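Below is one structure, written out as structure tokens; comments come after it.
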Amino acid sequence: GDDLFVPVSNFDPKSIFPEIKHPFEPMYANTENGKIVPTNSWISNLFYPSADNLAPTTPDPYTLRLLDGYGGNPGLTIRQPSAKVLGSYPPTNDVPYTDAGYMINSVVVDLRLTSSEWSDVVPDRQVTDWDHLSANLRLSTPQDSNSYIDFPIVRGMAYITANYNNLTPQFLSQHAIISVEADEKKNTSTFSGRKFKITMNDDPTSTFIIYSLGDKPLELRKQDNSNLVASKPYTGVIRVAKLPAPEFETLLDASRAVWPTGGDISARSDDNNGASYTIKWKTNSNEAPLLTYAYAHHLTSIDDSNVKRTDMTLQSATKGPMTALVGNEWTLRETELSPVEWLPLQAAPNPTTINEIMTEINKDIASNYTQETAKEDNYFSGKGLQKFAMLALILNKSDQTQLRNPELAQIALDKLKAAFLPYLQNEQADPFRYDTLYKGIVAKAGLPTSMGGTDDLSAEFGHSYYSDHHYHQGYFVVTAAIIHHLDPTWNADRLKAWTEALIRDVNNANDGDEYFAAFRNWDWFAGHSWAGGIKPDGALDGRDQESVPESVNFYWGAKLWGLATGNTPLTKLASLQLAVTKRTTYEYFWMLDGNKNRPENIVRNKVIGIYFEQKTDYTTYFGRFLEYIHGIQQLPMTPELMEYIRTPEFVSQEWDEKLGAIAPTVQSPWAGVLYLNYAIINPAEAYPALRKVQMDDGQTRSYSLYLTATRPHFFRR
Ligand SMILES: OC[C@H]1O[C@@H](O[C@@H]2[C@@H](O)[C@H](O[C@@H]3[C@@H](O)[C@H](O[C@@H]4[C@@H](O)[C@H](O[C@@H]5[C@@H](O)[C@H](O[C@@H]6[C@@H](O)[C@H](O)O[C@H](CO)[C@H]6O)O[C@H](CO)[C@H]5O)O[C@H](CO)[C@H]4O)O[C@H](CO)[C@H]3O)O[C@H](CO)[C@H]2O)[C@H](O)[C@@H](O)[C@@H]1O
Ligand SMILES: OC[C@H]1O[C@@H](O[C@@H]2[C@@H](O)[C@H](O[C@@H]3[C@@H](O)[C@H](O[C@@H]4[C@@H](O)[C@H](O[C@@H]5[C@@H](O)[C@H](O)O[C@H](CO)[C@H]5O)O[C@H](CO)[C@H]4O)O[C@H](CO)[C@H]3O)O[C@H](CO)[C@H]2O)[C@H](O)[C@@H](O)[C@@H]1O
Ligand SMILES: OC[C@H]1O[C@@H](O[C@@H]2[C@@H](O)[C@H](O[C@@H]3[C@@H](O)[C@H](O[C@@H]4[C@@H](O)[C@H](O)O[C@H](CO)[C@H]4O)O[C@H](CO)[C@H]3O)O[C@H](CO)[C@H]2O)[C@H](O)[C@@H](O)[C@@H]1O
């Protein structure tokens, strides 16, 4: 096969963007290991203090919290969410057909790992090392560096692993320990051995198994109804697992000896129109096969020839049941990559619609580009730029689309250039700066006043704190790929450097690139992108993601850039990321009927809303209205979104259950978003509607007619 984890470029972004150091630094990071602190990772909370020390880090199926002060002894808190809490909102006609508005997990101390040495002292925390799949966390006694616990925190771990060094183990819970079986022997208050089956008084019953892997055994006294203290400082590894069911005690016994410490990810493409990525787990020893929990989308795409599936399942924070897999290597295949490039698969519109489309195109090209592309911020500017990039696109590929008008094609391309040029020269309202701390490019607007910013970290949607980089930069990349494809000589060198700095800021696939962090927004274990960046005072529900199509839009743009420059590894990686996105979207975000990964109340909502690591919220960041919530999952409508990502089956289910009732009532621009989505299953009804209703600010009527008129099953109504 051919390798996808290669650098895009090694251009030094300092030649284009003024350099800064991010004002908000990582408090708990080993500054002396040469690694880059990730801005949008599941490990990101670990690097900063949080309010009440309640910022969760979720390797899944365990959720962890550091140093939260309930239960007295600070340490590492574990929660394992067997059950979820549904909450609802006060009913309004803004959202008519809903009963479950949000799903959350209870912040409860299922079990804490600490020390009796830390009764009157608060331990110093540090992130000693990290990669994409893991982080090692050390809690040590202040001013006594040789007394510490190391926690290798790794995606999917079946146990919590704690390397104690010169400290006295203590295990507290918020529940009561009703029973304790040492070394499988059954009445006492002091216990001895290397295995401890403890059971709690919660609902449902949580059962934990504790393993002592060090040279000496452990001696635990039941101090409270909630605490097990050891006899003396212990040196060695202690592991704790939740027993999902009684018939898996032997499985946990067999795998107690081997722990993950990290993982290396690689990716290949093949000439069978496919691609794959592989996770090679880093372990401590190889004396036993590795046990690891996998997400629903892992089970359906893994190559089964080097792993054994088990029946052991625990609930994840928000992605449904995870299933343990046995093995040290995972190869995940996507055999069906997207065929989409610049246009719909049928590039030519129904012949009865050409005069109508050409009339609308002519109107849309006559628009005032300055007022529709020089918006207050980069985001809305990008929507305008891409929407006009589409019009120049279809007009200058008239040999395929049949929208012939050489004069209009050239004006479309000129006006697009004029409007895009200020962004290429970094002379827009909100110019970018290159950040040496976190190795990315950030908008200037959210920076403090001393760097030319507005002091508001929420300016530009949090882009200065690395939020929504793929939403924003997706539009500019699509635009530039279209300009560079239609006219490869226009500002070629600055264009190639500028566009690739953007692709690299979001999607650098290789540490060999010294200037950009690796995979800022993509997460290879979760199989989708994250939007939430640096969240001062903690991201108390972990990373978040709202828009899927806007993430799709960056990976489509990356792919188009790959087509416009002849870069096969870039084109192939973008495809693979689009294929994983599609699979995971239908596992977790856009729920068909019978979805196994959510409570039925949530499934009837059809979209998850805003998705976080620790909760899901049927709402938006800009208004709790049904057409906003479903509409945001429907723009920008591109050939990628129309031909590949949004499937007839889902569009159809969603339309019969939610949108059919509301799209025709809608009297805002969201009417155009909805009826363009509808053109996917019913172009015959959509086309007349798209002639009348209002357009989204990133949508044009002409392009929308064009995408509808190119559906294969289109007919005059
Ligand atoms: O009231 C008058 C006022 O109203 C405006 O109009 C509305 C219009 O702006 C709205 O536009 C939509 C736009 O918001 C939507 O955006 C998403 C964007 O949400 C997503 O962003 C999120 C961030 O929003 C978010 O930060 C959180 C913050 O929102 C929350 O409120 O508080 C927290 C602070 O304590 C903070 O954490 O963070 C995440 C990352 O973690 C971001 O991803 O990403 C993209 C862009 O970034 C985008 O998809 O986009 C829609 C386009 O699809 C826009 O429609 O639309 C409404 C439609 O009716 C309007 O009401 C007016 O325009 C103004 O003139 C007025 O001031
Ligand atoms: O329309 C007029 C005005 O509407 C506002 O739009 C609303 C929009 O702001 C709102 O979105 C919801 C978010 O506010 C909510 O975000 C929550 C965070 O705010 C909360 O943070 C903190 C935590 O960081 C801090 O440390 O402590 C606080 C107390 O413990 C805690 O509150 O973070 C939460 C996760 O950690 C997060 O939930 O998130 C919701 C998603 O669950 C959003 O729905 O949504 C409204 C309805 O959709 C919007 O109307 C505009 O912003 C205004 O400018 C408008 O004028
Ligand atoms: O009509 C909008 C008007 O009201 C404002 O909107 C509300 C919004 O505030 C609300 O968000 C809450 C989150 O705050 C909440 O988060 C939890 C924290 O509150 C707590 O401190 O910690 C836990 C961690 O365990 C957090 O999860 O989560 C609930 C449920 O997820 C949210 O509902 O959500 C409403 C729905 O969108 C929203 O309408 C807005 O700020 C006003 O300006 C506006 O006028």
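Sequence positions for chain A are given in Swiss-Prot numbering; the residues included correspond to 30-215, 219-749, in order.
Method reported for this entry: X-ray crystallography, 2.7 Å.
Using the three backbone atoms N, Cα and C, a Cβ is placed for every residue, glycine included.
Taking a C-beta cut-off of under 8 angstroms and a sequence separation of 6 or more, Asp500 (mutagenesis position) has the following same-chain neighbours: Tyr411, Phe493, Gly494, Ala563, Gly565. According to Swiss-Prot, the mutagenesis experiment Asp500 to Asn carries this note: Abolishes enzyme activity.
Summarising the annotation, Swiss-Prot assigns active site to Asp500 (among others) and lists a large-scale study or a structure entry as the type of evidence.
The Cβ of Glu578 (mutagenesis position) has 24 neighbouring Cβ atoms from other residues within 10 Å, across all protein chains displayed. The (1,3-beta-D-glucosyl)n binding site annotation in Swiss-Prot covers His504, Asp576, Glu578, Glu582, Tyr660, and the record cites experimental evidence as its basis.
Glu578 (mutagenesis position) falls within neither a helix nor a strand when secondary structure is assigned with DSSP, and so counts as coil. Swiss-Prot documents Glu578 to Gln as a published mutagenesis change and attaches the note Abolishes enzyme activity.
What Swiss-Prot lists as active site is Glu578 (among others).
In this view, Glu582 (mutagenesis position) is surrounded by 26 other Cβ atoms within 10 Å of its Cβ, with every protein chain counted. Swiss-Prot lists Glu582 to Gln among its mutagenesis entries, and the accompanying note reads: Abolishes enzyme activity.
The active site feature in Swiss-Prot is assigned to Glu582 (among others).
Experimental mutagenesis at this site is recorded by Swiss-Prot as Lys647 to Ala, annotated: Decreases enzyme activity. Close to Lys647 (mutagenesis position) in the fold, though at least 6 residues off in sequence, lie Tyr131, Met132, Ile133, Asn134, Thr350, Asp573, each with a CB less than 8 Å from its CB.
According to Swiss-Prot, the mutagenesis experiment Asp649 to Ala carries this note: Decreases enzyme activity. Under a cutoff of 8 A between CB atoms, and with a sequence separation of 6+ in the same chain, the neighbours of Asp649 (mutagenesis position) are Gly130, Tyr131, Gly641, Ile642.
Counting in whole angstrom, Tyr660 ((1,3-beta-D-glucosyl)n binding site) lies 12 from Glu578 (mutagenesis position) by their C-alpha atoms. Listed in sequence order, the recorded positions among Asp500, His504, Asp576, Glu582, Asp649 whose CB lies under 6 angstroms from an atom of ligand 2 come out as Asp649. Across the fold, the C-alpha of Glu578 (mutagenesis position) and the C-alpha of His504 ((1,3-beta-D-glucosyl)n binding site) stand 13 Å from each other.
Secondary structure from DSSP puts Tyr660 ((1,3-beta-D-glucosyl)n binding site) in a helix. Between the two most distant C-alpha atoms of the annotated (1,3-beta-D-glucosyl)n binders (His504, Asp576, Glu578, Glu582, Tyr660) there are 19 Å. Ligand 1 lies under 6 Å from the Cβ of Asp500, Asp576, out of the recorded positions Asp500, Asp576, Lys647, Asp649. With a CB cut-off of under 6 A applied against ligand 3, the recorded positions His504, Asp649, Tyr660 are reduced to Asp649. In this structure, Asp500 (mutagenesis position) belongs to neither helix nor strand by DSSP; it is coil.
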